[PDB]
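Trainee: Let me begin by handing over the structure; questions about it come next.
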Amino acid sequence: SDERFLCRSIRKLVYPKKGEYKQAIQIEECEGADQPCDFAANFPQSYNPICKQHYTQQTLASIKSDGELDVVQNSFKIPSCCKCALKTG
Amino acid sequence: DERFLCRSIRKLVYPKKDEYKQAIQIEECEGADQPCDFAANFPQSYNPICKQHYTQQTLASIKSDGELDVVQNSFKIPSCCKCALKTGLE
């Protein structure tokens, strides 16, 4: 098309194992996890550009009377973003 | 730490119409539509711009005849900020 991305990834629907419509969760997975990103050769091999998979997690938070923030997170990670990572600073 | 071509902010948000409320993890572009870092390392015919991506509540129903009925009437959730190489005209 008219838009190219450095990292090939796949977006799809996943259905929650614990539960007139069904609610599917959208996810994005890196097709080639950690393999160099397109046009890597245009970057110094110093920072080897590779495709990194990112996740989001169901998050429950509670703020106590003393302001303490208590967070609870689902053990199940949800693939959410496949972007190019550079070894820079 | 590993750098990315587009600066973004990962943050916790609350949807607003035991005592734990649902907080939604989001990723906003720090400068969407602005050029990606190291744009000069890409062929000059391309226009590398930071693009904001979203995910959204997706309700699906399959009829008895196989027809799929989709409902996506919720709000969009900033989910990923990544570099998009806009192809030159030709």
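Shown for chain A, in order and in Swiss-Prot numbering: 224-242, 257-326.
Positions of Cβ are set from backbone N, Cα and C atoms, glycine also.
According to Swiss-Prot, the record shows the following:
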- A:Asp275 to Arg: Strongly reduced signaling (MUTAGEN)
- A:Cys318 to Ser or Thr: Reduced phenotypic rescue of a mutant (MUTAGEN)
Trainee: Measuring Cα to Cα, tell me the gap between A:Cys318 (mutagenesis position) and A:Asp275 (mutagenesis position) in whole angstrom.
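Mentor: Here the two Cα atoms lie 17 Å apart.
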Trainee: What does DSSP call A:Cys318 (mutagenesis position) in the simple three-state scheme?
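Mentor: Looking at the DSSP assignment, A:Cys318 (mutagenesis position) belongs to a strand.
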Trainee: What's the end-to-end span in Å, taking the Cα of A:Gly242 and the Cα of A:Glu257, for the 14-residue unmodelled region?
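Mentor: The separation between A:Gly242 and A:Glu257 at their Cα atoms is 14 Å.
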Trainee: Counting only residues 6+ apart in the same chain, whose Cβ is under 8 Å from the Cβ of A:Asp275 (mutagenesis position)?
Mentor: A:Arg227, A:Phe228, A:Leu229, A:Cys230
